[PDB]
Amino acid sequence: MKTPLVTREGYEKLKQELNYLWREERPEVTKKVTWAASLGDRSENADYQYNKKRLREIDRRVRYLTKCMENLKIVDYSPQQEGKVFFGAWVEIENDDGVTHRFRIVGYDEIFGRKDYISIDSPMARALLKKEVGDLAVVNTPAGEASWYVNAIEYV
Amino acid sequence: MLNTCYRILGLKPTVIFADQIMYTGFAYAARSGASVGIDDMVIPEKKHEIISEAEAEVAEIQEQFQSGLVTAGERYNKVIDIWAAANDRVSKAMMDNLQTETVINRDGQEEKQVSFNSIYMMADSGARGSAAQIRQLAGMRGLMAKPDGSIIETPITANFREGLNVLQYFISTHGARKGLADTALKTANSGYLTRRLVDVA
Amino acid sequence: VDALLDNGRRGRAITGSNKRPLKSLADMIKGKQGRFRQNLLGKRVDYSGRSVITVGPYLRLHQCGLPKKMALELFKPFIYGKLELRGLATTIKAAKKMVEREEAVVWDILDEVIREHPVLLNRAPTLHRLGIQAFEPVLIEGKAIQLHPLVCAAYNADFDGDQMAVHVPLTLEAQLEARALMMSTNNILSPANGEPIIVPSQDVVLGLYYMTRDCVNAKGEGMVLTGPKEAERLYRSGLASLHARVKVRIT
Amino acid sequence: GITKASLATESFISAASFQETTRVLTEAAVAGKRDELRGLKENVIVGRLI
Amino acid sequence: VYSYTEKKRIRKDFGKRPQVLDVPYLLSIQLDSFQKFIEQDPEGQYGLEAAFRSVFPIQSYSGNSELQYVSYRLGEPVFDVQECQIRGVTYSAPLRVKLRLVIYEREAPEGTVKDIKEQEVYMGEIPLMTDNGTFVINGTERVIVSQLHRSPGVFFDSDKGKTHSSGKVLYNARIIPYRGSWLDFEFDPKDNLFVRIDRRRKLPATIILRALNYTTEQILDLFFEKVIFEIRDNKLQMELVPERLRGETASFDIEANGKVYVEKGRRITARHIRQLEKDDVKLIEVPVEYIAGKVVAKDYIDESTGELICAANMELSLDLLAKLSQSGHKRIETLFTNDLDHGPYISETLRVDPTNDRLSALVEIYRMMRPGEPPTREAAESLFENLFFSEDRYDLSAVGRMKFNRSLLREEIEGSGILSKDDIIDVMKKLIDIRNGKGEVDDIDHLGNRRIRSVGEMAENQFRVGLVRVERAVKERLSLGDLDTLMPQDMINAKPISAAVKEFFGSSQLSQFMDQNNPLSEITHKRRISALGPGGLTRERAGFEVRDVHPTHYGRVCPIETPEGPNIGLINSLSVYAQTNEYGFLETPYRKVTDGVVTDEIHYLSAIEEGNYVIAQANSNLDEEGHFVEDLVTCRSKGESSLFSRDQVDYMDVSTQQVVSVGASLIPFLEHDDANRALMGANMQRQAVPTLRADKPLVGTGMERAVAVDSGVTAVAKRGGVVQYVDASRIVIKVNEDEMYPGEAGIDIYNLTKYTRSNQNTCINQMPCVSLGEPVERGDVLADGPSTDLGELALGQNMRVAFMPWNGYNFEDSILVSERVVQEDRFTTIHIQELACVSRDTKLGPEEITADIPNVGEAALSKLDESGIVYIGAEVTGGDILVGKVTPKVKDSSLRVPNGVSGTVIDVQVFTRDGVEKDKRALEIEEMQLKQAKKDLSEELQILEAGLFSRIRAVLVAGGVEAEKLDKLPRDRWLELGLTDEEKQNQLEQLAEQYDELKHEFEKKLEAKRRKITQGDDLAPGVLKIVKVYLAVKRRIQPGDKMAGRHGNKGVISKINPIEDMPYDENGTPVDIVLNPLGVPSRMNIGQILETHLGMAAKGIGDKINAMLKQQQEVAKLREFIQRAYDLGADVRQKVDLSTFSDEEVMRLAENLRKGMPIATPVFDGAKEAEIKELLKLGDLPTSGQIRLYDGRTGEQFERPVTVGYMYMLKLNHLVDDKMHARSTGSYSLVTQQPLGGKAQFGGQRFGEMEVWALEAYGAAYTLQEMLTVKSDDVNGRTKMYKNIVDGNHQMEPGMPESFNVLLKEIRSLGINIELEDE
DNA sequence: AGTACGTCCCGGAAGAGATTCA
DNA sequence: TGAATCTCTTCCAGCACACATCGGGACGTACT
RNA sequence: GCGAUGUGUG
Ligand SMILES: [Mg+2]
C-alpha cells in the first residue's frame, strides 16, 4: 500500500515546499493569528477558527512530508540499463482505437500536472513494470480488463 | 494609536483619551448606520463557471481512475488538491469583486476605489470577521473533516447565501461539533494545569 | 475504627443512607470539598452581591454602574452610620425601620456615602489578574450592573447574559487598596505581556473606520477649511459630506 | 516536577492543601516537621496578613 | 380543500418537495413503550407477563410444594390526574395478581394434595402514564428519558497504539449480556490469548477452554488444521496443499515426480501453485530438518509398552523423531502454522497454561473469583455452572442472541439465552481470524451497536429486580411451609416490590423533572435520549468519539440539538421521523425505489440495513413519474457521500425535515446557519417562556401545528360536532348524529385548566379559540394552550426590528428595546410561586392557624382573615404575612412573603390530617370546593338530561310524533310516549331505564365525591395541616433580561428607551428593537437577516390588507388580492384556491390576516431570495429590504439605508429580579461560622480560590486579609467590625479564622496532634 | 382493630510482585 | 545470583451560579 | 440551618 521510490527532482521539490511552508507561510500566518488574537480570544471567532484550521492543515502536511523525507528512498538512475521499463521512463502506449498516451512514471508523492503524473503503485504501472518496445500489456480495472501496445521508451 | 499615545504622554491623558475615543466612536458610528443586507453579499459571477470547470476536472480524474491509471488513494488525493485550488480561485474572485466593485465618476468619467459594501467594511475595519468569514459567506465554505481527521471528497459547493443541501449541512455539523465539544474537556484540563502552577509558586 | 478514620480505603466502603458511601473525617479534610479547598483557600463572603451586566456607554472608565436597590442593601452599615451621625434615629433598630421604609432622606445619604468609595467587580471564570477590578459606582435605576465597554475584553466577558459579582471593601486601608491597585486606570497593560489591554472593539472601531475613509467625490469636494471646529460645523450642517478629500489647516 | 516540588516543600500546610492530604499529613506527623509560615497559602489559611 | 377551523388562518407556505408522509405522533416512543409495558398480552412476549414467566413458578426445595402465576389485573386508580397533582400522592394504580399455590401429593409420585388460588392478591401499586405521556410521583409531573447503551452482544476492538509503546496493534473481544457477567478476551505483545471475567485478573483463555470439558487434542484439532507426515519406506513424505504456499517463501528444495519445482533459494509463485494443483501431487519427500520447526498435534505413546513418548503441544527434534520411528508409528499430526495466515497463538497459550485438567482449571477459576477461600471440587463446579449456563445469574435477551449470531454470520435469528461451547469457540475463532487480518473490527459508536431502551424496558427490568428480591423470602418462608393453614399473601410481601419501583421512578439519572415551561419544552424533553444512567457511561469517564456524532446518526439522531457545557453528544436528541424497531434500534423511513420510479411506498430501515444499500438525498429534482431529471446524483452508500448513476439507487429520503429535531425543525431558514449558533438557538428556543398574549409567529416552519397538537397542553376535541356552550372555564359540544355512540352518547365536556402552576414557576393557562354555534371537525383544537394560537405553536412574539449600532447601547449583543414594547405588555410574563406553611404537634404543644399573633401591627392584622389566613386576592408586597402560626412556650411562626417578590394571591389549598377540628376558614373553603364540585356534577347531570331529552325529541321527529301531547306535559312525562312499531320505542325504553339508572348513579357519584373531598388525606407523621398558598407576580420586563431570536442571537436587554429616540421611517412608524450588525458575520449565521426580510414582506402584506379592510372595500378586491398572494412563487405543494370559500368566511380570514400574512418554511426545501423579492414587489416595499431612517435625536437622515423588518424574538426564563441579589449581613452557617450560599437562602457570594490568587497577584493585601478574616470567619471580630462601622471607625482587628480553628479540632480528632506555639 | 415507638444497621505514577540476562 | 522490565492499584478531572427532589427500613410491641 | 443526584446558565 506504499512504495518509497523517489525521483531526484521530486525530492528536491519536496525539500522546497518544506522550506517554503515552515519558513515563509507558517510565520506569516503566525503573525496573522497573533494580531488576530491580540486579546480577541473568542471561540466563536471564525477568523481565529479558519486561521487555526489552516494551521492544522499545514501541520498535517508538514508532518506527512517529514515522515516522507525520513522514509523515502531515492533512485535517480542514469539511462544506463535500458530496454526494460522498470521505472522513471517516458512511455507512450496505444490502444486498438489508437488512444495515444504519453507519460513518465514517478513516485506516489509526485502526482501533479507539473511534470509527469503517473504513479508506480498504480495497476497500469504494475503491468508496465517489465516490458519492451512491442509487448501486449494488460490490466484489470474495476471496470474489467484491457490492453495496450508499447510504443516508446525514453530516459534522461 | 492608543499605545503610542500612552508611551509618549503618560497616563492621565491616555485614559481620558480612551474614553473620548469611545464616545466619539459610538457617536459617529450610529450617525453612519452601517447595516447589513442580503444584497450586501455579492455572489461572484464567475463562481458558477469555476465550480463547473472543477466538476469537469473531477470527471476527468474519475475517467483516469476507471481506466485504471490511478489507485483510489491517489484518486482521493488528486481530487482534494484540485478542489482546494478551485476554492482558492473562488476566494480571489469574491474578494476582488467585493473590495473594488465600487466604481464611480469623479466629475471626470470613472474610477475604482475601496468599497462601501458594509460587510467588507466590517471586515477590513478589523471589527469582526475577515477574509475567512466573508469567504464562508460568499464563496464555498471549503472542505470539512470527518471525525477520523480525514477530509471528505466532496466539498461544500454552495455558500450561506444560497441554501445548503441537506447532506452538506449534515457534514459541516460534525465538522463544528468536534471543537464545540472539545472546548469542555479542554477547559477542564487547562484549569488543572493552572492550579498546579499556582501551588508551585 | 478504620471506617471512622477513612471509610472507603479498606475493601468495600460502608454505605450510609441508601447506597452511597457515607462521608468520613478524611473526606472532611481532603478532596474538592474538604475544608481546605472548600472554606480556606477561598470561601463565602459578606457584603457582596451579583447580577447581570449591560453596557451604558456614558461612563468615564474609572467608574461603573451599580443597581440602586442592590447598593442600598449593600452599604446598610454605612447607612446606619451616617444616619445616627446626622441624628435621625436614636437606636439602630429605628434606622433599620427607616431603610426598610425607604424614605427620601435615605437616598441622599446613600449618594453621600457612595460618592468616593470604590467597589470590586468580578466575573466567574476568574482566569487572570484582570479578573477582578474596581470602580466608583454611580447609582442607576433598573436592577442590573452597567459596566464600561472597554473593560469587557479584559474580563473576557461578552454580554450574552454573563453574571458579575460585586464586593465592597469595608475598611479604609482597603479603600486605598482598590484606589491604588485595582482601578482599571492603573491597568492598561496585562502583566502577562506588553500589549495594551484597553483595545477598543467592534462597534467603536467600526465607527472610527467609517469616520475616516475617503470616497472619490461627495458633497463639499476638495474645499478648504481653517478650523477642524468649522469642519464639524459643516458636518452637523450637512452642507458638506462627512468623508471628503479636503485641504485644511491644522496645528 | 511541579506535582512533586509541591509536596516536598519546606512548609507542609500548603501541600496539605494541595492535590492530596493523607500522604503529606502522615509523612509530616512522623517527621515532627515543625513548620513556619513564610508563604502566601500559609498565611491565607491562618488569615493574617500576606 | 381544508378543515373549517384551518381556514381561520390558512398559513401560506413556500416549498417544492411534495410531502408524502406526514409527521408521526411525536410521543411515539413514550406511549408505545408504556402501552407495551402494560397490557394483558398472551404468550408472554415482553411484558409483566414476561417478567413473571421468567421468575415463576417458584418451587420448594423439592418440598412437594410450589407457587405459580395465573393472571393479573389492574384496577382503576383511586384518584385522577388533576386532583392527584393537587394532593401529592403518586398517580399509581393497583396491581392484583392471581397465584396458584399447590402442594404436591406427599409420599407419592408427583401429584397434588390441595391447591389454592388466592383472590388476586395485590402486590402494591405502580404508576400509570398521562395520555400526554408523563408521570406523577409527588405532586409533580416527571419524565423518564430513554437510555442509549452498548447493545448486548459481542464486539471486537483495537485499542490501537497507546499500550505497550510497541507500535503494534492489539485486538480484544467482548461479550456483554443483557443481565449477567461480562466476558472478555484480549492479547499481549507476546501474542498470548487471555480471557478475563469481569475485569478481575487475566488468565490463559485455554483455561476456560479446558474448563469446557475438552481434551487438549480436540482443542488443537479445533483451533488448527492438520499436517500429515507419513513414515513411508523411508524419508517420511509430507502431504501438501498448494494454497498453503502463497503465504510462504521456502528457500530449500521443493521437488515432485523427481522434478524440482522450487529450487533451494527461491519463493512460491501462483504459477507454481497452478502447475502443482493441475498435477495434484501431495505425498512428497521432505528434508529431515524441516520438521525441526514443527509441533506435535495429538499424543503418541510406545505401542509396545503403552508408554508416553511425547505429549501434544511439543516442538520436534531429531531424537523425538527417532524414538517415535523405532516405536513403529507412521502418521504424524502437526499444526499448519504461518506468520501471515495462521499463528501458533493457541499453542503457545496452552504452553503458558499452568494447569492441565478440568479439576485444577476450575480450581484456578474459583481462585480468581473468590480470593483467599480454600477450594472445593463440587463448589467450583457449581460456580462455573452459575456464570454462563443458567437462567438465574446470566442471560441475553432475544436482542442479545440476535445481534450475537448476526455478528457470527450464523443463520437462526432466534436462539437460547444461555451460552454454548460452540458460542465461545466461534467467538474465539472470529477473534483469531481478525488477528490474521481477514475480518474487521467494529467501531463502538456506529449506531448499529448502540441501542435505545425506553420507560418500558426500564420498568420491566427494575420490576424484575423487585421480583427476584421477593422470591428469596418467598422460598424462605415456603421452607417452613405447613399444611394449608396459610394463604399466599401470608407468604408474600409487596413492600419490597413497591419500594424498589418507588425508588426507581423517584430517584434516578432518568426519573427527572419535566421542564413544563413551554409546550415545545415538554415535547422536546419527552424525546431526549441519554447515554447516562445505570448501565450507561458517565460524564467524567466519558470518552471522546462517543461524544462525537457518527455518520450514521443521520436521520436517526439530531446532529444539532444538544446542550453545550459539561457534556455534549451524551444527550443526543431523537430525530423527528424516527421510530423504535421491534428489536429496539433507531429505525428510520425511506421511499422505495423500483427500476426507475420513486414509488410512494414507505419503508423502514435499521442502521445496518442501510449500509448495504444506496440512498438518494431529499432535494433531488424528480419529474412527475418517479424519475430523476438527472443521471448522476448525490447519494450516500456507506458513511460516504458520492455521485452515482441513475439506475443504481435503492431508496430515497422521505422529507427534507428528516434530519433534524422538532427542537430544530422550528428554526426558520436553518440552512443558512452554522451549526454552532444553530444549536445554541435551538436550545434557547427550548428555554422560551410563555407570554400573556400568544401572537402567531410570522416566519414559521410548518411543524408548529403538529407540535401543538401532540403536546397535550392544548385540548383537541375527541369527537367532531357543533359548539353549544363556550365559557372561559369550560367548553361543551354537541356531536353530529353520525359519530354518535350506538346510542345514548350525549355530548362532550372539556374542562379548561385555568391559571395554575408550572414546574418552572411559569403560568400555564388555556384560552378558548372558538365561538358559540360553530362547527368543529374531529381531531381539531378547541382552546389554545400557553404560547399557542389558533392551534399553532407561538413561543415569543414578532417585532419590528432594525439593524444599526445606536449610541453603543448594543455594544456586544446588547439588544435595545423601545418603550413601545413595555407599553403593549407584549412581553409581560406571568409567574407563580407555591409557598408552603405547615405545623407539627410537638413537645411544648401543637400550634395555631390563627391571627392571634402579638408584637405586630394592624398592617398585618388587616389583610388576614378572622380565621388566620390571607383573604383570596390580597395585593401583598414583601414582608407581609400569609398565615398565622406560633410557637407555644408563644412567639411567632408566621409564613411571610419572601423578600423582594411582589405579587398577588390566586388560591389557597388546605389539606388537614383527618381527626382535627377544621377552623372557620377551613370549613369555608371546604364548603367552597364542596359547592363547586356539586355545581360541577350538577352541570354534568343537568345538561346531560338536557341532551338526553333533546335526543328523545330527535327520536320523536319521525315515527310516533306527538308534538302538542309532547310539549304540554313536562319534558319528563315520557314513560309511555305513543310510538309506532319501529325500534324507536325500544330506544326510548333504553333511555328511560337509563333515566332511573343515571338517577341512582349520579346520586352515588355525588356522595362518593363528597366523601373524597371530606376526608383528611394521609400525610407525614406528626404533621397537622397543610396550607399551601399560591402567588402570582406579573414580572414585566426591565433592563437585564435575556431575549434572543432563533439563531443564537442572544441578548441582554440593556436600556429601555422612549418612543422618540428610536429610529423611524418616512412613512412614520417607529421601530421597536435594535440588534447589533456587528454580531452577524462573526457568528456566521446569516439566517436572521433572511428571516427579517421575509418578515418585512409579511407585515407589508399585512398593512396592505389592513388598509384595504379599513377602507371597507367590498370582498372582490380582497379575493383578487389574497389569491394573487398565495399564488405567487415558482411551485408549491400549497396550491389552494379561493373560489370554494364563502363570503362571510373570507372576511374572517382577512381579519385574522391583518396582523400579517403568516409564511412558514420547511427546513431545507424552503424559500429563496428570488421569491422573497417577488413577494416584496407584491408589497410596496423597496426591493433591497433597506430603508431610509431617522434618529429622533438628530431628526435627520442616516446614511446608507438600512435593514428593518420583522424578527420573531423570544424571552427566556432568566429574569433579572430572580438573578439579581445581594447580602450585607444575614444568617451564618452552623458548622463553620460562615455565610450561606445561594439566593433563596438569604446568603452572599463566594470569593473563590482563583480570586484569592488574583488579589495576591495585586499587591493588595489588606483587601484579602479583611476579606478572609472579618467578612467571613470570626464571629467576635465580625461583631467588632459591624459596630466600628456604625461609628465610622473604618478599622479591623483580625483575631483568628474560626474555620481554621475547626480544621485544628478536626485533625486533632484524627490521631494527629497539632498545636500553635509561643512567639 | 394497627401503630408510633422500640432496636439495627482515563489517563498518569509509583509500589510490590514478578520475570529474565546473569 | 540480581538489575532491568511488566503489572495491580491509589489519586484527581476547572470556576461560579441558579433551580429542582430526597433523605431507613425493618422487625417487633405495649398498647392506643 | 446539611449533604447527595439531576437540570440549566455563563
Ligand atoms: Mg458569556
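Residue numbering for chain E follows Swiss-Prot, covering 2-890, 913-1342 in order.
We read in the header that electron microscopy, 3.9 Å was used to get this structure.
Every residue, even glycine, has its Cβ placed from backbone N, Cα and C.
Some features that Swiss-Prot has for this protein:
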- E:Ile561 to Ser: Resistant to antibiotics salinamide A and B (MUTAGEN)
- E:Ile569 to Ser: Resistant to antibiotics salinamide A and B (MUTAGEN)
- E:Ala665 to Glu: Resistant to antibiotics salinamide A and B (MUTAGEN)
- E:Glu813 to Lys: Disrupts the enzyme's active center (MUTAGEN)
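Shown on the structure are the features that Swiss-Prot records.
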residue: E:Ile561; record: mutagenesis position; Cβ contacts under 8 Å, 6 or more apart: E:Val661, E:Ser662, E:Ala665, E:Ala676, E:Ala679, E:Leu680, E:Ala683
residue: E:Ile569; record: mutagenesis position; Cβ contacts under 8 Å, 6 or more apart: E:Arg548, E:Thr563
residue: E:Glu813; record: mutagenesis position; Cβ contacts under 8 Å, 6 or more apart: E:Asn1099, E:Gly1102
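Closeness to chain C is evaluated for the mutagenesis positions E:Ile561, E:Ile569, E:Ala665 by Cβ distance, with values under 8 Å counted; no residue is counted. The local packing around E:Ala665 (mutagenesis position), expressed as other Cβ atoms within 10 Å of its Cβ over all shown chains, amounts to 27.
Proximity to chain B, taken as a Cβ less than 8 Å from one of its Cβ atoms, holds for E:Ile561, E:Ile569 among the mutagenesis positions E:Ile561, E:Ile569, E:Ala665, E:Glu813.
Annotation note: E:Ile561 (mutagenesis position) sits in a coil segment as assigned by DSSP.
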